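Novice: Once you've had a glance at the structure underneath, I'll fire off some questions.
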Amino acid sequence: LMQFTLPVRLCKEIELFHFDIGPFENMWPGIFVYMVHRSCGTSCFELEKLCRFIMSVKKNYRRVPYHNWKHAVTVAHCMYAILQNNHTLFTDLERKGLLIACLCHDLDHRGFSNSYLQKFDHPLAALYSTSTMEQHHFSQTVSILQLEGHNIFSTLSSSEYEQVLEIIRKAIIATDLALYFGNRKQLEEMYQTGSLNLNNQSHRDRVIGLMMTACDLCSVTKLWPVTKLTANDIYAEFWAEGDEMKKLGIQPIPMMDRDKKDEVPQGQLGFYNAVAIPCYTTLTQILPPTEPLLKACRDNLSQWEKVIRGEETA
Ligand SMILES: Cc1cc(C)cc(-c2nc3cc(NC(=O)c4c(Cl)cnn4C)ccc3[nH]2)c1
Ligand SMILES: [Mg+2]
Ligand SMILES: [Zn+2]
């Protein structure tokens, strides 16, 4: 057989939750196959169809500052780390489906939120009245699966194929941050009343949803230099959207106004308290080995505070 292998440094550090996939685009497909071969197994997919699928997916991500091909592999890598450190808890089909859901979760993103598509009256907002982009991302994933030589799930039974597609659909829809608040609340009560049951399929759904939020925000869990540099790319998109809101004659919300550039450290602080810390806290309670995500989230919170008090620049 042919085993994908990585250089020594990458081979060690890819197992850490805070691994950065680096600036060489041409290595990301190789990194993703390696992660699939070690988390799923070398017999999960025909190598030739996986490669055709990977490259069709890459080709349907856009040249946008943040919601691009590098984000896709980064989110997939965070899922790899979660799966490797909790390997006794997941089914054969869940391993297969979740790295693929992560790779495809932002297909054909143009760098605009669901809210801008509604104010613009984009045709996708007529087709899909909630989770607008996320429903488009899934639809794009099915298109790609149905290309000739691209059905990476060709060996599955008709009913298994339907299950794995249902795992993928739910995990992608869960990346709509508007649904995260509800999902985490439900999971916090279920944890703290002892009702949470991983053999309950609609509970599994909610846990995987939270794993997708954790993976989609994982830039807040990297070393500080990655975290800070990645925040430029995020605001680059947010501010282009806010410009577009202004063109419609609408005042954008604050995070999307490039005039409020100096309030970023405080906005970050707000985001960590209201969203990130709660997310990684609830995930640590449910999956104790994910601890290092929350630890690094706290370190970076502490760094945003240094920036507010002028002991650090950005
Ligand atoms: C200039 C300014 C002013 C005010 C009043 C607020 C903000 C402000 N900045 C915000 C960023 C996020 N989210 C993220 O940074 C994010 C996502 Cl989403 C994924 N990963 N990350 C890291 C959410 C809410 C935010 N409010 C900004
Ligand atoms: Mg998205
Ligand atoms: Zn994303």
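In order, the residues displayed for chain A correspond to 725-1038 in Swiss-Prot numbering, which applies throughout.
So this one's X-ray crystallography, 2.5 Å, going by the header.
Just so it is clear, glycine is given a Cβ too, placed from its N, Cα and C backbone atoms.
The annotation 3',5'-cyclic GMP binding site is assigned in Swiss-Prot to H791, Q992 on the grounds of experimental evidence. As annotated by Swiss-Prot, active site, proton donor applies to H791. For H795, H829, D830, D940, the entry in Swiss-Prot reads divalent metal cation 1 binding site, with the evidence type experimental evidence. Under its mutagenesis annotations, Swiss-Prot gives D830 to N the following note: Reduces activity 1000-fold. Listed in Swiss-Prot as a mutagenesis experiment, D830 to A is described as follows: Loss of activity and of zinc binding. Feature annotation from Swiss-Prot assigns divalent metal cation 2 binding site to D830; the stated evidence is experimental evidence.
A description of the local structural setting of each listed feature is requested, covering burial, neighbours and distances.
Specialist: For the recorded site, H791 (3',5'-cyclic GMP binding site), the DSSP three-state label reads coil.
The Cβ of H791 (3',5'-cyclic GMP binding site) lies under 8 Å from the Cβ of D830, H833, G835, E961, each of which sits 6+ residues away along the same chain.
According to its DSSP assignment, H829 (divalent metal cation 1 binding site) is coil.
Every protein chain shown contributes to the tally, and the Cβ of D830 (mutagenesis position) ends up with 25 other Cβ atoms within 10 Å.
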Novice: I want the residues beyond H795, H829, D830, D940 whose C-beta is within 8 angstroms of the mean position of the divalent metal cation 1 site's C-beta atoms, in chain order.
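Specialist: Other same-chain residues with Cβ inside the cutoff are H791, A796, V799, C826, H833, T899.
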Novice: Can you tell me which of these binding-site residues sit near ligand 2, meaning the Cβ is under 6 Å from at least one of its atoms: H795, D940, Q992?
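Specialist: By the Cβ criterion, which requires under 6 Å to ligand 2, there are no hits.
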Novice: Please go through the recorded positions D830, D940, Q992 one by one and keep those whose C-beta falls under 6 A from any atom of ligand 3; give the result in sequence order.
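Specialist: Close enough to ligand 3 are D830, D940.
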Novice: Rounded to an integer, what is the Cα-Cα distance in Å between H795 (divalent metal cation 1 binding site) and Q992 (3',5'-cyclic GMP binding site)?
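Specialist: That comes out at 19 Å between the alpha carbons.
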Novice: Count the Cβ atoms, other than its own, that fall within 10 Å of the Cβ of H829 (divalent metal cation 1 binding site), considering every protein chain shown.
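Specialist: I count 27 other Cβ atoms within 10 Å of it.
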Novice: To the nearest whole angstrom, state the Cα distance for the pair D940 (divalent metal cation 1 binding site) and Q992 (3',5'-cyclic GMP binding site).
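Specialist: Cα to Cα, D940 (divalent metal cation 1 binding site) and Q992 (3',5'-cyclic GMP binding site) are separated by 16 Å.
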Novice: Whole-number answer please: how many Å between the C-alpha atoms of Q992 (3',5'-cyclic GMP binding site) and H829 (divalent metal cation 1 binding site)?
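Specialist: So the Cα of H829 (divalent metal cation 1 binding site) lies 24 Å away from that of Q992 (3',5'-cyclic GMP binding site).
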